[PDB]
Amino acid sequence: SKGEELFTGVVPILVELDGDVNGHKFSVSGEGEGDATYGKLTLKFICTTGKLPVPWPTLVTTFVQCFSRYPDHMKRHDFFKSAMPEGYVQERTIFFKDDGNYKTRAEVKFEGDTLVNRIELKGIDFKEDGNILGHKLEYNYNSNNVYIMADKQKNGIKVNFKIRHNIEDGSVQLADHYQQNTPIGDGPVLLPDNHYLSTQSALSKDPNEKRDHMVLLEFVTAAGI
């Protein structure tokens, strides 16, 4: 795509989220960079309102799939880069098993040479001592498969997958993801065949940072064709 050329080098990334989960209001600012040639992302997120009222791992998927590595033979399937620089709207519902849900609306686009993800998140129906509001989730993340298909009535795509967060007692908290993306601009986009993204992520902390924060290293490759 014309959009693919914007991703051949290292690109700065900014993430800005405003959230309300069961009336707990919070904001997060993130900064880092992406190198789509290697499917690679590095970011640091800071809660700017104080303590985050939900576990950091539950927000990873909300916090830029244009940085996925599409193999050359799959490049005609990369919706996300093709929508750039004008960007796309990304909407999700995330259902936490036996607990509440997040609904997110994000716009992903370039602001000058920086790729920006702006998100509004609304969470409702959470248990005040469940695994999310009770902070019972381990600070870690796994490898996942993210399933993608075309949605031509919206010139876009539909995406679904499952995330299993680890609970401190050794059990798992399932988070079912349903996702739709639609282009903002008037340029043509790439509508894909069915395929998936293979992900892996690692969470860490900055030993000198005293604010509530998350450091994220992620690698993602398109596959299944």
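Using Swiss-Prot numbers, chain A covers 2-64, 68-229, in order.
Per deposition record, X-ray crystallography, 1.2 Å.
Yeah, the Cβs are placed from backbone N, Cα and C, and that goes for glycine too.
As a published mutagenesis entry, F99 to S appears in Swiss-Prot alongside the note: In alphaGFP/cycle 3 GFP; improves folding at 37 degrees Celsius, reduces aggregation at high concentrations, and increases the diffusibility of the protein inside cells; when associated with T-153 and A-163. The Cβ of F99 (mutagenesis position) has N105, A179, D180, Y182 as same-chain neighbours under 8 Å, each 6 or more residues away in sequence. DSSP gives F99 (mutagenesis position) a strand state.
In Swiss-Prot, a mutagenesis experiment is listed as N149 to K, annotated with the note Increases fluorescence at warmer temperatures such as 37 degrees Celsius. In Esmerald; leads to brighter fluorescence; when associated with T-65; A-72; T-153 and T-167. In VisGreen; leads to brighter fluorescence; when associated with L-64; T-65; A-72 and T-167. The Cβ of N149 (mutagenesis position) lies under 8 Å from the Cβ of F165, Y200, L201, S202, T203, each on the same chain and at least six residues away in sequence.
As a published mutagenesis entry, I167 to T appears in Swiss-Prot alongside the note: In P11; increases fluorescence at 475 nm excitation and at warmer temperatures such as 37 degrees Celsius. In Esmerald; leads to brighter fluorescence; when associated with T-65; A-72; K-149 and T-153. In VisGreen; leads to brighter fluorescence; when associated with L-64; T-65; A-72 and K-149. Under the three-state DSSP scheme, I167 (mutagenesis position) falls in the strand class.
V176 (mutagenesis position) falls within a strand segment according to DSSP. Quoted from Swiss-Prot for the published mutagenesis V176 to A: In mut2.1; shifts fluorescence lifetime from 3.03 to 2.50 ns; when associated with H-145 and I-198.
Long-range neighbours of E222 (mutagenesis position) (same chain, six or more residues apart, CB within less than 8 Å of its CB): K41, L42, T43, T203, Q204, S205, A206. According to Swiss-Prot, the mutagenesis experiment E222 to G carries the following note: Suppresses the 399 nm excitation peak, leaving only the longer wavelength peak at 475 nm.
Note: the CA-CA distance between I167 (mutagenesis position) and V176 (mutagenesis position) rounds to 10 Å. Each of the mutagenesis positions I167, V176 was assessed for Cβ neighbours inside 10 Å, and the highest tally belongs to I167. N149 (mutagenesis position) falls within a strand when secondary structure is assigned with DSSP.
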